[PDB]
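Here's the structure we're looking at; comments come further down.
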Amino acid sequence: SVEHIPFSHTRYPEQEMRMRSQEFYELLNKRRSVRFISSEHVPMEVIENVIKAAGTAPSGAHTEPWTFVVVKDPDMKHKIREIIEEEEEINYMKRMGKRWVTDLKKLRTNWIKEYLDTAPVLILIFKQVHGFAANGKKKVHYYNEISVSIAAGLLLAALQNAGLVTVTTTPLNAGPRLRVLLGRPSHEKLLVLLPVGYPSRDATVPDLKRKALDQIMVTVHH
Amino acid sequence: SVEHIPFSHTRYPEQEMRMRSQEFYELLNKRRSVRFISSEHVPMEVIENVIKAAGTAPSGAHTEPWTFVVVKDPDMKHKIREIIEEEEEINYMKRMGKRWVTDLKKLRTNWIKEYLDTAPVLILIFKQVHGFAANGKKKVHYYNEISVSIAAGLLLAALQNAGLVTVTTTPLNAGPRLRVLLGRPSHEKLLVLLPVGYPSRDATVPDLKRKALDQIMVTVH
Ligand SMILES: Cc1cc2nc3c(=O)[nH]c(=O)nc-3n(C[C@H](O)[C@H](O)[C@H](O)COP(=O)(O)O)c2cc1C
Ligand SMILES: Cc1cc2nc3c(=O)[nH]c(=O)nc-3n(C[C@H](O)[C@H](O)[C@H](O)COP(=O)(O)O)c2cc1C
Ligand SMILES: N[C@@H](Cc1ccc(O)c(I)c1)C(=O)O
Ligand SMILES: N[C@@H](Cc1ccc(O)c(I)c1)C(=O)O
């Protein structure tokens with residue numbers, strides 16, 4: 001159907017591979033989810049580059065099932081805020097349940113989300129649960145959720161790389177209202193919302209620790 | 001429950017932010033899924049650094065619901081190969097269906113997977129659909145699949161950054177046999193399998209193109 005071509009690869013000497021892999025780990029390790037974000041301007045060129053980076057993700061059968069909806073308009077951001085705070089309040093009060101609520105205590109999150117106003121840019125990542133071809137026939141988006149999550153991962157990496165912060169959020173039950181507000185089609189579903197900017201001078205994060213290597217990696221012999 | 005501490009941030013001057021974001025895009029853009037992988041040795045230090053990088057992912061309510069199972073043993077890799085080829089053959093013949101099969105023609109994939117033997121290292125990413133606390137009580141892993149996929153994304157980025165290649169694979173219906181072979185617990189499920197190494201001198205990729213920016217980005221006023 002399409003042509004297959006020689007793959008062109010950039011290879012480093014081993015020592016540099018070692019250093020690169022270490023530095024990249026050290027860089028990503030400094031990524032923390034930040035819930036206090038400055039209103040300070042960020043260059044749209046950088047925002048575009050991080051979205052381009054996300055778009056380089058692999059996807060099931062090459063379907064690229066993602067839409068990155070960018071919101072900079074203050075009225076639109078605030079509209080987004082109110083929807084989310086409204087739904088999250090019901091979430092904390094009742095819909096998540098006691099266990100989940102208890103599970104969140106360590107993070108000190110609640111239903112008020114100031115960052116949705118203060119962050120200069122919001123990125124809403126929509127997955128396309130199926131697509132359409134040019135003739136208007138439906139196309140299957142194999143593993144679209146995983147594919148879009150991988151893209152989101154790349155996006156997260158690209159933000160850290162560029163010196164920006166965010167917090168990956170899942171505004172449970174806000175999806176349908178957000179879809180309508182933002183004029184997205186019925187086959188798109190909000191996956192995560194990323195408020196983007198610099199951290200506030202007064203930003204804090206929970207003193208969480210990541211697992212040791214021997215807690216996430218298992219090597220298997222015979 | 002735990003303490004909240006000042007967040008420490010590394011910030012660049014804007015111009016450098018621009019250049020960094022561009023270079024990182026250009027680096028990731030050169031990532032392609034590679035299905036022809038050399039048996040040449042790769043430093044385990046690098047493999048560990050890419051797994052460490054994956055492990056830095058955010059996760060729902062801080063649950064880190066992932067297990068990276070590393071396989072270098074040739075017997076064990078071959079065992080993995082046979083399970084997958086066996087299941088994939090049924091997949092192409094019958095289980096995926098005509099539409100999916102047609103959808104894969106452009107990639108020229110079939111049920112034979114030489115890379116599972118030739119790649120010096122296989123990484124099987126397992127999601128923990130729920131976890132256990134130290135007392136043995138069950139813990140909920142909120143959005144574990146998304147959380148693990150995001151980790152996989154970071155892993156993919158880390159591989160490209162270190163000059164390694166792979167192909168993200170989903171060996172449909174091979175999950176249960178693979179979990180048993182590899183001694184993983186019942187609450188772990190194989191998400192993707194990544195064969196890792198250098199590309200074969202003769203590696204090819206389909207001449208696919210990515211969407212234009214204006215095809216993935218929408219700005220809303
Ligand atoms: C969720 C997911 C599942 C995939 N499963 C397979 C697979 O089973 N076999 C395979 O050969 N490639 C698989 N791929 C790789 C895609 O076919 C590949 O990303 C796509 O063709 C675009 O190519 P690229 O990664 O070089 O940009 C998968 C990718 C994703 C995101
Ligand atoms: C799928 C997913 C959903 C998340 N949803 C939220 C959310 O709705 N609200 C929030 O404040 N943080 C959310 N987070 C962020 C996590 O709480 C955070 O990643 C975790 O506490 C560990 O913190 P760290 O990112 O700084 O390592 C989410 C993370 C993931 C992976
Ligand atoms: N897992 C099979 C088929 C396959 C292949 C590529 C792809 O993007 C998808 I979604 C499925 C295989 O490995 O051939
Ligand atoms: N979405 C809610 C609750 C929440 C918060 C953090 C988190 O890791 C998870 I999973 C859920 C909120 O944003 O507060």
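Indices start at 1 and increase along the chain as displayed.
Recorded method for this deposit: X-ray crystallography, 2.2 Å.
Note: Cβ is positioned from N, Cα and C throughout, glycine not excepted.
Listed in Swiss-Prot:
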- B:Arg31, B:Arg32, B:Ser33, B:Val34, B:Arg35, B:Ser59, B:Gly60, B:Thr168, B:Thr169, B:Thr170, B:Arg210: FMN binding site (BINDING)
- B:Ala61, B:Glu88, B:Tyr92, B:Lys113: 3,5-diiodo-L-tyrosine binding site (BINDING)
- B:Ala61, B:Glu88, B:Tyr92, B:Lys113: 3-iodo-L-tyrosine binding site (BINDING)
- B:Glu88 to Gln (Swiss-Prot position 153): Loss of enzyme activity (MUTAGEN)
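This view paints the features noted in Swiss-Prot onto the structure.
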| residue | record | Cβ contacts under 8 Å, 6 or more apart |
| --- | --- | --- |
| B:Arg31 | FMN binding site | B:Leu156, B:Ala157, B:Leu159, B:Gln160 |
| B:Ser33 | FMN binding site | B:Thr166, B:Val167, B:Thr168, B:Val205 |
| B:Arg35 | FMN binding site | B:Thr109, B:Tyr115, B:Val167, B:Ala203, B:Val205 |
| B:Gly60 | FMN binding site | B:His141, B:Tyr142, B:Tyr143, B:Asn144, B:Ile146, B:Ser147 |
| B:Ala61 | 3,5-diiodo-L-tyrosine binding site | B:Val140, B:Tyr142 |
| B:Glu88 | mutagenesis position | B:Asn110, B:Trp111, B:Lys113, B:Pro171, B:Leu172, B:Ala174 |
| B:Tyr92 | 3,5-diiodo-L-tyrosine binding site | B:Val101, B:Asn110, B:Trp111 |
| B:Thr169 | FMN binding site | B:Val192, B:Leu193, B:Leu194, B:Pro195 |
| B:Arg210 | FMN binding site | B:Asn29 |
Chain A neighbours, restricted to the binding-site residues B:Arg31, B:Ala61, B:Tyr92, B:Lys113, B:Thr169, by C-beta under 8 angstroms: B:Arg31, B:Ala61
Binding-site residues close to ligand 3 - of B:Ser33, B:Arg35, B:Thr169, B:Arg210, only those whose C-beta is under 6 Å away: B:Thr169
Cβ neighbours of B:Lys113 (3,5-diiodo-L-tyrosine binding site) where a neighbour is any other Cβ within 10 Å: 22
Listed binding-site residues with Cβ under 6 Å from ligand 1, out of B:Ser33, B:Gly60, B:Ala61, B:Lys113, B:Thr169, B:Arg210: B:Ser33, B:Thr169
Annotated binding-site residues B:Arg35, B:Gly60, B:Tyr92, B:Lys113, B:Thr169, B:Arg210, filtered by Cβ under 6 Å to ligand 2: B:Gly60
Of B:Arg31, B:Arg35, B:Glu88, B:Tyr92, B:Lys113, B:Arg210, recorded positions neighbouring ligand 4, Cβ under 6 A: none
